[PDB]
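Encoded as structure tokens, the structure appears first; notes follow it.
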Amino acid sequence: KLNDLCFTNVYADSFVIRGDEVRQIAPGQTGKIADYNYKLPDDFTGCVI
Amino acid sequence: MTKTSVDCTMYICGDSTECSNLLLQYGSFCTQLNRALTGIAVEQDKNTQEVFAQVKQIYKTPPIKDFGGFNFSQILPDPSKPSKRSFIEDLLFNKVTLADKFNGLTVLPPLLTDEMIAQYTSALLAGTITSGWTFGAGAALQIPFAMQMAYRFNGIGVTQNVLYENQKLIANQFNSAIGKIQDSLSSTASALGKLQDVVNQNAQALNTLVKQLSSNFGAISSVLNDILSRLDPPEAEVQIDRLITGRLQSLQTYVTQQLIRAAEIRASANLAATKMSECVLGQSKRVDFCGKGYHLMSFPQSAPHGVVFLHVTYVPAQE
Amino acid sequence: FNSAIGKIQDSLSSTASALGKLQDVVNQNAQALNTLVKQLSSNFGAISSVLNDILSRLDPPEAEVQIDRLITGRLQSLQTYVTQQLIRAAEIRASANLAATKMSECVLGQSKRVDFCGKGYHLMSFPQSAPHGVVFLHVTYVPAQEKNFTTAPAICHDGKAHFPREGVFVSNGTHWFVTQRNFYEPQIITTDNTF
Amino acid sequence: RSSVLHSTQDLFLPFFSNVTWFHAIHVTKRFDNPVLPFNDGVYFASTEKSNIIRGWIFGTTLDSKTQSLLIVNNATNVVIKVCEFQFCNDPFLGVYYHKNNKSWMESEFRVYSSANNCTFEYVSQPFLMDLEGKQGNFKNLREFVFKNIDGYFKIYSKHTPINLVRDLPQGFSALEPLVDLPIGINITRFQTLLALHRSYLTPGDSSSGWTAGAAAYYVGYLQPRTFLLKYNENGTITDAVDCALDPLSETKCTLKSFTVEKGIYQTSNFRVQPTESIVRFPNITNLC
Amino acid sequence: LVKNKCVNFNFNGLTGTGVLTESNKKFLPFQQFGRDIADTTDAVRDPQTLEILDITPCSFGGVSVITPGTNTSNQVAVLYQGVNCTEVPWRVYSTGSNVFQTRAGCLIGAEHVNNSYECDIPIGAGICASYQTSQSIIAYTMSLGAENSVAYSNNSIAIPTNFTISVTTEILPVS
Ligand SMILES: *[C@@H]1O[C@H](CO)[C@@H](O[C@@H]2O[C@H](CO)[C@@H](O)[C@H](O)[C@H]2NC(C)=O)[C@H](O)[C@H]1NC(C)=O
Ligand SMILES: *[C@H]1O[C@H](CO)[C@@H](O[C@@H]2O[C@H](CO)[C@@H](O)[C@H](O)[C@H]2NC(C)=O)[C@H](O)[C@H]1NC(C)=O
Ligand SMILES: *[C@@H]1O[C@H](CO)[C@@H](O)[C@H](O)[C@H]1NC(C)=O
Ligand SMILES: *[C@@H]1O[C@H](CO)[C@@H](O)[C@H](O)[C@H]1NC(C)=O
Ligand SMILES: *[C@@H]1O[C@H](CO)[C@@H](O)[C@H](O)[C@H]1NC(C)=O
Ligand SMILES: *[C@@H]1O[C@H](CO)[C@@H](O)[C@H](O)[C@H]1NC(C)=O
Ligand SMILES: *[C@@H]1O[C@H](CO)[C@@H](O)[C@H](O)[C@H]1NC(C)=O
Ligand SMILES: *[C@@H]1O[C@H](CO)[C@@H](O)[C@H](O)[C@H]1NC(C)=O
Ligand SMILES: *[C@@H]1O[C@H](CO)[C@@H](O)[C@H](O)[C@H]1NC(C)=O
């Protein structure tokens, strides 16, 4: 349903990480790289690719 | 109080069909709440019926204005003026106006149009002046007003001769007193006090309520249309379910609140009806039932969502 | 009185309208209880309405959650009933006070208040028991026929004017006699009836 | 349920619904039994005397490639199959009056070519049929409601001994379910089976040799509607009111009683529906 | 853009349903969304056309059917509550054999008489419905009762010559 609504100020992010911590990069849940490199908000909205 | 009927279906679920299905699961809460409000709505009309439909037949005010030295121009309806509202009565809507569907909410109109209420009040006023207390108990019997007043004195223990000996003195005081009352209503910013609060309190509940829909209630969005578009049904329910639970709460509080308020108004209506039957139709022996002091008679008046009573009382000035 | 009582018997047998004011209370209470009882059927967001069925097919932790949901839904249902019941109870209580008042005040003594008991002057009242209610029969006096008479407040005999002791002065137009304001009895005016 | 009024949102023939009558009577050179469209409400109400309408056909395209339904109404049972049958363009049941023995035998049972496989085969409860070879008014009546819901094929029936009414009889009768079959077949349309009354006076061939005579059947569709159904002490549904059909009728559902006293009753909310959907997104052409 | 017709509207991921007509109130160059006192949007700006449209919801209403009573007759009168009489047109019932626009809604199925009778089947804002005027539900203006003025004069009095004793029953719930 991302096609039929107008958002505000879309942001894109990009980096390289190991294969295991791709599950680790999620809102709320803790993690080493998630606590030292990139901490998402607890109510983050968007899609991770 | 203003008849308010709120449709359980439209408020909670909103326009969307998907939202409606969850409401069906809950049961007859939707249906039950609407019934309670309708009961309240009937009471406000019915209450009105009890308080003002005290007379079988409207009595036209006599064309002759002879009042035995009593001037009733303020109290009685004016033909020249539109809407048949008395100077007191015509102005009150003035005063009330100065003091004073859209969404999910329809405010239903009352069974008795303000115009009709005006006629009822006039009939009682016309009935009291022309026929004394005879109209209350049966077919109205014409009586001289001076003579009616004579009977009133006898009830409170002051001999009738007393009225007749200084009718002129009494008439002037009464006329002056009525004039004082007219000025008092207009001059005071807030004399109606109690009547005003009934209207303000009801308005606050609705705003609070109208304001209540905006509240998040622990959901990602406060809008059913907005939440539905953003979320699918399958995992939709957790947020769709809750908003519904929270909103149901708003209605129940409002519905419960209305009943308590309605009950208070009903007691007031019945008290007010009692005064109307007890004081307007005949003299009341009970002390401090009608105003203050010894009571001679009362004249009913009409305001929006209220009844204003003018009480005529006898007090001993000098000792 | 006999004919008057006879009519009331006929009126009562011919219609349910007399007990409508009372019956509305009976029906309204019955309907409220019935809705709540039915409530039991509603799911309230749960997998299934019957409580036992839910417990039988669900493991304790899951069963825990569904049970809680039912209780919240069922707690709310109960709350509405109790809250509703109280308002109705209070309303009924007022009637009983009024009910109790009508039971005693119309029945014991005579009420001078106009229209508090029946319509018109209340000579006496009788109460008849009804299911979940009290019915009061009111005997009242209403004056049926009125004859126009010219009247005046005082009569001047020697430069001193008399007034009636208990009744308004009423004159056919030939002579002046004093009669009680509610029934037409004419008495030759005398010192005994005046001051 | 006994003495309780219940409202069930189950497909029903709308009350006073339009009904398309059909004729299978020669009374000159008249014989018609063509395919009819089928929706949820496949209500079939044949009226027969000498038992001329017998079976039914269900299916999607009747191509012998999509799974389809088919029946015979024999003296033994209402015999049913689910099979990939190849039907002819003019199927029927044939009965002949023999001079040597007075009995009606099947002459050509070429209703279908072969069946590819069966995912369901079935025989219903035993009953008996009169099979008379005479002429007369249709003393009896037969009603059926074919329905397809949640992967189940279902049927309902009643025999009514109505007398001498061309139209469907005024009154109330309630169909009783006869059979439930769990099937996945999707069927767009259905057809009926006739009994050809072959005799000695006929030419004596499959294309022109027939004197079928009188027959009559009516088909009415079924749409989702809410019925308030009255239940008797025994439980027979003696009477029912349709809430959807009339303003008066809708009041009864809200009132939950067959008889309504004089007054004002609020039954349902009224809402308008937007004529067009208008989207006015930013006019910019450049793409992100 | 479509105007004067209830249509679903979507503006930048915001969706509402109403009739969109030009709104006289003038907004600032920067202002985009106009909202009402009850926190419901009452206005928008066309993103493409830069024009102001006022949004009002598509008239709803409760339906009440006035019945003389099942036993007496089957005829019904339906008063939509609040909705305008022109509004919309069960299909057969729509058109109003006797459409009449009242002040309490939009009656359809009763004939407005000129005469006034006692109340029977209350409706709202004066109007009442009766099954008695071959038979048709008629909505009257509910005049309060016979208007007679007691004959008045300073020297005129009326005194009863006969009295009637009557019995009246009042019914109150106790439990
Ligand atoms: C007062 O009213 C009563 C009741 O209407 C009258 O009594 C009736 O008088 C008529 C005519 O004489 C009789 O035929 C009836 O049988 C009486 N009873 C009733 C109930 O009508 C009485 O005549 C009237 N006048 C008085 C007492 O002066
Ligand atoms: C009945 O036989 C037919 C014809 O052989 C079967 O139809 C084939 O089914 C296979 C497997 O599903 C498909 O790949 C073919 O395209 C189908 N057509 C043909 C001609 O082979 C059918 O599956 C069989 N069984 C039934 C209907 O139960
Ligand atoms: C009553 O007072 C009004 C107000 O000025 C006056 O116009 C009228 O003539 C008076 N009528 C009386 C005493 O009847
Ligand atoms: C009073 O007038 C009435 C009516 O004319 C008459 O019947 C009655 O006799 C009068 N009083 C006397 C004493 O004559
Ligand atoms: C039924 O069809 C006939 C065709 O002549 C038509 O006149 C009638 O209006 C239709 N009625 C309904 C309810 O569809
Ligand atoms: C049913 O058959 C029809 C034939 O027109 C087809 O359009 C439809 O897709 C089929 N549906 C299902 C569920 O098989
Ligand atoms: C219903 O039950 C009653 C019991 O008295 C019986 O007389 C009647 O035959 C029964 N009818 C049906 C249709 O079962
Ligand atoms: C109903 O709409 C018409 C449109 O022409 C208008 O004339 C009339 O004043 C409206 N009345 C109400 C109550 O909306
Ligand atoms: C008393 O007053 C009227 C005045 O017209 C008189 O004719 C009649 O005797 C009585 N009627 C009434 C008050 O209606």
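To match Swiss-Prot, the residue numbers of chain D are left as they are there, and the shown ones run 44-70, 76-336.
Using the three backbone atoms N, Cα and C, a Cβ is placed for every residue, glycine included.
Long-range Cβ proximity for D:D138 (variant position), meaning a same-chain Cβ under 8 A and a gap of 6 or more residues, is found for none. What Swiss-Prot says about the natural variant D:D138 to Y is this: In strain: Gamma/P.1.
Taking the Cβ of D:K147 (variant position) as centre and 10 Å as the limit, one finds 6 other Cβ atoms among all the protein chains shown. For the natural variant D:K147 to E, the note given in Swiss-Prot is In strain: Omicron/BA.2.75.
Annotation note: D:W152 (variant position) sits in a strand segment as assigned by DSSP. Here the residue is the original one, but Swiss-Prot notes a natural variant at this spot, D:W152 to C: In strain: Epsilon/B.1.427/B.1.429; when coupled with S13I induces resistance to NTD antibodies by changing disulfid bond in positions 15-136 to 136-152.
All protein chains considered, the CB of D:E154 (variant position) has 11 other CB atoms within 10 Å. The note that Swiss-Prot attaches to the natural variant D:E154 to K is: In strain: Kappa/B.1.617.1.
In Swiss-Prot, a published natural variant is listed as D:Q183 to E, annotated In strain: Omicron/XBB.1.5, Omicron/EG.5.1. All protein chains shown were included, and the count of other CB atoms within 10 Å of the CB of D:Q183 (variant position) stands at 10. DSSP classifies D:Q183 (variant position) as coil under the three-state reduction.
Here Swiss-Prot notes a natural variant, D:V213 to G, with the remark: In strain: Omicron/BA.2, Omicron/BA.2.12.1, Omicron/BA.2.75, Omicron/BA.4, Omicron/BA.5, Omicron/BQ.1.1. According to its DSSP assignment, D:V213 (variant position) is coil. The Cβ of D:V213 (variant position) lies under 8 Å from the Cβ of no residue that is in the same chain and 6 or more residues away along the sequence.
Take the CB of D:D215 (variant position) and look out to 10 A: across all protein chains shown you find 8 other CB atoms. Listed in Swiss-Prot as a natural variant, D:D215 to G is described as follows: In strain: Beta/B.1.351.
Annotation note: D:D253 (variant position) sits in a coil segment as assigned by DSSP. Its Cβ taken as reference, D:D253 (variant position) is surrounded by 8 other Cβ atoms within 10 Å in the chains shown. In Swiss-Prot, the entry for natural variant D:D253 to N states: In strain: Lambda/C.37. The structure shown retains the original residue.
Under its mutagenesis entries, Swiss-Prot includes D:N331 to Q with the note: Reduced viral infectivity. Residue environment of D:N331 (mutagenesis position) contains 9 other Cβ atoms, counted within 10 Å of its Cβ in all protein chains.
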Rounded to the nearest Å - Cα separation of D:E154 (variant position) and D:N331 (mutagenesis position): 75
Neighbour tally for D:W152 (variant position), based on other Cβ positions within 10 Å of its Cβ: 18
Inter-residue Cα distance where the pair is D:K147 (variant position) and D:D253 (variant position), in Å: 18
D:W152 (variant position) versus recorded positions D:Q183, D:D215, D:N331 - nearest by Cα: D:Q183
By Cα-Cα distance, the member of recorded positions D:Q183, D:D215, D:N331 nearest D:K147 (variant position): D:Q183
Where D:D138 (variant position) falls in three-state DSSP terms: coil
